[PDB]
Amino acid sequence: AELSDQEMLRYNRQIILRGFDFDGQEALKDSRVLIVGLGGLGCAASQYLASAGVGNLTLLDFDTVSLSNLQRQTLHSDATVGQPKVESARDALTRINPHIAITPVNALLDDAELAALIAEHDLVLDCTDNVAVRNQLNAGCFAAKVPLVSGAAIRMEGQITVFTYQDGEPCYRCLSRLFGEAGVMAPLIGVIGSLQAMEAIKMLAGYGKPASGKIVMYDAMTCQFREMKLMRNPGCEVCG
Amino acid sequence: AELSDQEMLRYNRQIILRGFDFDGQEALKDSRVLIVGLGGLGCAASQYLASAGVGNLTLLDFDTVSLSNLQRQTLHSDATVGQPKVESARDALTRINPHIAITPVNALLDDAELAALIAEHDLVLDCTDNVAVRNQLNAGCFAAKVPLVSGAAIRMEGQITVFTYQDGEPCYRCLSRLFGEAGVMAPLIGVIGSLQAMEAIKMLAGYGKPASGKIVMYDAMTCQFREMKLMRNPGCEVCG
Amino acid sequence: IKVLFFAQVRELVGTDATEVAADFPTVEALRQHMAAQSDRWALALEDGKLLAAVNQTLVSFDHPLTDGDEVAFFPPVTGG
Amino acid sequence: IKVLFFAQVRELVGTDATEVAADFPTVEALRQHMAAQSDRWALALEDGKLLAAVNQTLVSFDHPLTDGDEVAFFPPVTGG
Ligand SMILES: *O=P([O])([O])O[C][C]1O[C](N2[C]=NC3=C2N=[C]N=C3[N])[C]([O])[C]1[O]
Ligand SMILES: *O=P([O])([O])O[C][C]1O[C](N2[C]=NC3=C2N=[C]N=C3[N])[C]([O])[C]1[O]
Ligand SMILES: [Zn+2]
Ligand SMILES: [Zn+2]
């Protein structure tokens, strides 16, 4: 990728980070990231993926904006209540950064469709709210070897993992096999969504070390952060 | 405070959190928070303080929006370049939540002025970028016993501390005495700003335990979080 | 045995930790035990709605324990 | 002595940690030593642009150390 003059100025604060530089910025500009769920996590994460300069974002969600979302999904607004979340998000995102290409997909996709879609991106952010789609995303990501930056939040608890799908690395089912409305505090989504954006950028640009092989757990109630190591399960249905 | 019907719906996901409830929501609605710095941290934090329903926010910054800010200060936009950050932020914030009162102050205040201003709020967020104003804020907060939620970010490193100014608790000078352009990755501000919003809400509503007596340090490069305990310095100029 | 409780588990059972004695074989043995202490306990440590790490590493409800073993119970999270 | 290095300190000196020997009295004695290893080291551990914790607690450059002491060097941060 090449950056225009206006881009270099906009992205100056990233460009001058040591091992990031123009190349890292260019890498973001050339990336295609798929963000699944433009709810709380998605809004929080996409806003910075956008601002940061990730050049192509595909926004995938089947749902519309509701009034209750506005407590935390800050890309959306009262004026966008009733609109497809991907559209309200796209409109907000294009204002955060008009240099990026944003493709909204208002649909609930099947596995065949996710396979195509996942393969077409460099990285997927899982910002959904149910294990079914999370497992679907993990399955497609594993198959195609497309890194998945997985975030979750409910109540006062958040978590993040990066799945890079290397040999010997656990997948998301390695985790989800270990288990089988609720409220959610607004800023929690900000923390975890921003962490997703961060890990995504780091992966896309090969900058620093991804949070793979661990669950980073944020206990907002006590402001503590625990990192539990995640091991591959021999008989994981997906990666076993 | 009393919440309208439309408010209860908007804030439902917080209201149904266990020890939060209507009272906690009402507490936010009745709060007056002063956010100093509507740059990266300020944008990230105010957006969720706003969305979350903190009823009165005073935004204080002397600076205008520049193009370089847009890489991370997502409340601002190309269309607001040249405007006072507090104005661009207020306009964005009012759209995030039109139920809250937002008071922009485009000024660089002196100590006499901060004293009045700090005293008039329940809580201050320090989202500045220089130790001079941070110390000023700490001084005024200590004097008035108004909790200060202090965030900092540069490069790939962020930090947060809550100063509640209780007997025996260290103040910010306890920390700043231990020490005496650079880039900054966009999402870093999101993480720390959202953590500020979180700790602020927690303080305002008496919910959970504040991150006082420690520096929470986030190393984005490695996605690690270290919490170093902060002790009061006997001869701290301010709290000694 | 440092058994630690995090987030909602902690909030439900009212303790961040309980130094217990090393009388437990595993993790699904512990959970059972601790769940039987009260409904609050049962809900908090309810199978399916729980995750367990042994010594900073996440394990299935069959990993085993020993004196000097730290065990952490905390919720999985699939919302977002 | 686990001396750990975080964030920019680590990035500058290229190691997350160096198990060293307990031959240091304090913190400002260590810093000096380690800073003299190279300009990279000096910049990273440059006085004024550094913070130190001894055993998970932040200290001034005069706290003292001992075998079993973990020492962490990392940058303060005032930007935002
Ligand atoms: O956690 P939130 O409810 O704030 O956001 C989750 C977001 O994810 C969407 N989602 C769930 N399942 C999906 C999906 N989007 C696209 N495909 C599938 N299968 C949900 O609508 C939310 O906005
Ligand atoms: O760190 P950023 O540069 O992204 O944001 C800091 C923000 O703080 C403002 N600031 C510095 N000093 C201030 C102040 N605002 C109000 N009063 C004082 N003394 C700066 O302009 C930034 O926008
Ligand atoms: Zn697996
Ligand atoms: Zn002090």
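What you see of chain B is 2-181, 189-248, where the numbers are those given in Swiss-Prot.
Header lists the method as X-ray crystallography, 2.1 Å.
A Cβ is built for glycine as well, from the same backbone N, Cα and C atoms used for every other residue.
As written in Swiss-Prot, here are the features:
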{"type": "MUTAGEN", "residues": "B:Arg14 to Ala", "note": "No activity; when associated with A-73"}
{"type": "MUTAGEN", "residues": "B:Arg14 to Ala or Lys", "note": "No effect"}
{"type": "BINDING", "residues": "B:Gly41, B:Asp62, B:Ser69, B:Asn70, B:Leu71, B:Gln72, B:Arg73, B:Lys86, B:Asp130, B:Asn131", "note": "ATP binding site"}
{"type": "MUTAGEN", "residues": "B:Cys44 to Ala", "note": "No effect"}
{"type": "MUTAGEN", "residues": "B:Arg73 to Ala", "note": "No effect. No activity; when associated with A-14"}
{"type": "MUTAGEN", "residues": "B:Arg73 to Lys", "note": "Substantially reduced activity"}
{"type": "MUTAGEN", "residues": "B:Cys128 to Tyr", "note": "No activity"}
{"type": "MUTAGEN", "residues": "B:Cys128 to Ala", "note": "No effect"}
{"type": "MUTAGEN", "residues": "B:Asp130 to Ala", "note": "No activity"}
{"type": "MUTAGEN", "residues": "B:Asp130 to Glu", "note": "Substantially reduced activity"}
{"type": "MUTAGEN", "residues": "B:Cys172 to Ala", "note": "No zinc bound and no enzyme activity"}
{"type": "BINDING", "residues": "B:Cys172, B:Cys175, B:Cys244, B:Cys247", "note": "Zn(2+) binding site"}
{"type": "MUTAGEN", "residues": "B:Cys175 to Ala", "note": "No zinc bound and no enzyme activity"}
{"type": "MUTAGEN", "residues": "B:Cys244 to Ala", "note": "No zinc bound and almost no enzyme activity"}
{"type": "MUTAGEN", "residues": "B:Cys247 to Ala", "note": "No zinc bound and almost no enzyme activity"}
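A Cβ distance below 6 Å to any atom of ligand 2 is met, among the recorded positions B:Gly41, B:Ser69, B:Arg73, by B:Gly41. A coil conformation is recorded for B:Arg73 (mutagenesis position) in the three-state DSSP classification, outside any helix or strand. Chain A comes close to B:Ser69, B:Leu71, B:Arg73, taken from the recorded positions B:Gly41, B:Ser69, B:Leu71, B:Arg73, B:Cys128 by a C-beta to C-beta distance under 8 angstroms. Across the 7-residue gap left unmodelled in the deposited entry, the distance from the Cα of B:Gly181 to the Cα of B:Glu189 comes to 17 Å. Separating the Cα atoms of B:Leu71 (ATP binding site) and B:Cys172 (mutagenesis position) is a whole-number distance of 33 Å. The Cβ of B:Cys175 has fewer other Cβ atoms within 10 Å than any other of the mutagenesis positions B:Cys128, B:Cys175. B:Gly41 (ATP binding site) has its Cα within 10 Å of the Cα of these mutagenesis positions: B:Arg73, B:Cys128, taken from B:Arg73, B:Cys128, B:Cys175, B:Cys244, B:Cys247. Contact annotation for chain D: of the listed recorded positions (B:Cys44, B:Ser69, B:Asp130), B:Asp130 place their CB atoms under 8 A from a CB atom of that chain. Near B:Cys44 (mutagenesis position), with the C-alpha within 10 Å of its C-alpha, lie none of the recorded positions B:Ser69, B:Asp130, B:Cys175, B:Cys244. When the mutagenesis positions B:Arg14, B:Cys128, B:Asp130, B:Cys244, B:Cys247 are compared by Cα distance to B:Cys175 (mutagenesis position), the shortest distance belongs to B:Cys244. Close contacts with ligand 4, defined as a Cβ under 6 Å from any of its atoms, occur at none of the recorded positions B:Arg14, B:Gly41, B:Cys44, B:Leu71, B:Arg73, B:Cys128.
Those same-chain residues not listed among B:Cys172, B:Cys175, B:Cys244, B:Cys247 yet with C-beta within 8 angstroms of the centroid of the Zn(2+) site C-beta atoms are B:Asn139, B:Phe143, B:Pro171, B:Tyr173, B:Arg174, B:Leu176, B:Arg178, B:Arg240, B:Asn241, B:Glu245, B:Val246, B:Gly248. Within the set of mutagenesis positions (B:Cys172, B:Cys244, B:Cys247), the lowest number of other Cβ atoms found within 10 Å of a Cβ is recorded at B:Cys244. Rounded to a whole number, the C-alpha distance linking B:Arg14 (mutagenesis position) with B:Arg73 (mutagenesis position) is 27 angstrom.
Across the mutagenesis positions listed here (B:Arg14, B:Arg73), the residue whose Cβ sits among the most other Cβ atoms within 10 Å is B:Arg73.
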